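Novice: Provided herewith is a single structure, encoded as structure tokens, for subsequent inquiry.
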Amino acid sequence: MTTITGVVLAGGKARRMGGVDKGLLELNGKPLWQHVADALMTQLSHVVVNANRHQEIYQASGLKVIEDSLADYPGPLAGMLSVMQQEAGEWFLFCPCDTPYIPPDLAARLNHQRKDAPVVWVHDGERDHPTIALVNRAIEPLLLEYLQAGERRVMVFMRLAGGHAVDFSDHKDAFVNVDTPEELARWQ
Ligand SMILES: [Li+]
């Protein structure tokens, strides 16, 4: 019964027994992933999180936690696909767990600027953020096909799928990434 599902991408792999769980690093006392989930819930009713480590911690805030298929596909697209395979509904707005300042018109502006494309993503004036992306259902089989072929490249997929960047360069700093604990310490 809603148009777009919000999805926090809180990562996969655990390639050495994890290391740092980025989504759980705390900014002003609140996990980065929750900053992102709260920003999505401002604009969307149904928000879920894709997480593959420490799932019980993610589950504590009461959102649905979606794990990756045992297929173990590489990179951010694997989590997008896992979520589409486990959630109904025609549209998904993905956002990595490390961009805590995303704005309340994210979904609105991406939707306004879609212009018939099945995927659009954010361009912040300086770079693409291809995993901050509004993605139609119809992308699911193409993603499955891409991943089964052993591919991983996100931008390449986004181009193959026929998407385009949407210009959010006027939103100063809403798309800053908090990539490491060292970076995080600067935003407290
Ligand atoms: Li651990």
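Using the numbering of Swiss-Prot, the residues shown for chain A are 4-191, in order.
Quick reminder: no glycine exception, Cβ is built from N, Cα and C everywhere.
Per Swiss-Prot, the feature GTP binding site maps to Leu12, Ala13, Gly14, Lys25, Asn53, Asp71, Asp101. The Mg(2+) binding site annotation in Swiss-Prot covers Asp101. Among the sequence features in Swiss-Prot, the mutagenesis site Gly15 to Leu is noted as follows: Complete loss of catalytic activity. Still capable of binding MPT and MGD and interacting with both MoeA and MobB. Under its mutagenesis annotations, Swiss-Prot gives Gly22 to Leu the following note: Nearly no effect on catalytic activity. Swiss-Prot lists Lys25 to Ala among its mutagenesis entries, and the accompanying note reads: Marked reduction in catalytic activity. Still capable of interacting with both MoeA and MobB. Here the residue is the original one, while Swiss-Prot reports the published mutagenesis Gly82 to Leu with the comment Slight reduction in catalytic activity. According to Swiss-Prot, the experimentally introduced change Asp101 to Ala is described as follows: Complete loss of catalytic activity. Among the mutagenesis entries in Swiss-Prot is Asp101 to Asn, noted as: Marked reduction in catalytic activity. Still capable of interacting with both MoeA and MobB. Record note (Swiss-Prot), mutagenesis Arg156 to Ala: Nearly no effect on catalytic activity. The unchanged residue is displayed.
Locate each feature and note its surroundings.
Specialist: Sequence-distant contacts of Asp71 (GTP binding site), defined by Cβ-Cβ distance under 8 angstroms and a gap of at least six in the same chain, are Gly15, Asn53, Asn55, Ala81, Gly82, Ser85.
Under DSSP, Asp101 (mutagenesis position) is assigned to coil, being neither helix nor strand in the three-state scheme.
Counting every protein chain shown, the Cβ of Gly15 (mutagenesis position) has 20 other Cβ atoms within 10 Å.
Within 10 Å of the C-beta atom of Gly22 (mutagenesis position) sit 10 other C-beta atoms, taking all shown protein chains into account.
When secondary structure is read from DSSP and collapsed to three states, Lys25 (mutagenesis position) falls in the helix class. For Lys25 (mutagenesis position), the same-chain residues 6+ apart in sequence whose C-beta sits under 8 angstroms from its C-beta are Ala13, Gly14, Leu35, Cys100, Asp101, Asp182.
Mapped onto three states, the DSSP output places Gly82 (mutagenesis position) in helix.
Less than 8 angstroms from the CB of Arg156 (mutagenesis position) sit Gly78, each of them six or more residues away in the same chain.
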Novice: Of all the recorded positions here, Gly14, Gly82, which one's CB has the most other CB atoms within 10 A?
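Specialist: Comparing the recorded positions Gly14, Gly82, the most crowded Cβ belongs to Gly82.
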Novice: Using all protein chains shown, find which of the binding-site residues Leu12, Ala13 scores highest when you count other CB atoms within 10 A of its CB.
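Specialist: Per the Cβ count within 10 Å, the most buried is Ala13.
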Novice: Could you check the recorded positions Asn53, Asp101 and say which one's CB has the most other CB atoms within 10 Å?
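Specialist: Of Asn53, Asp101, the one with the most crowded Cβ is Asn53.
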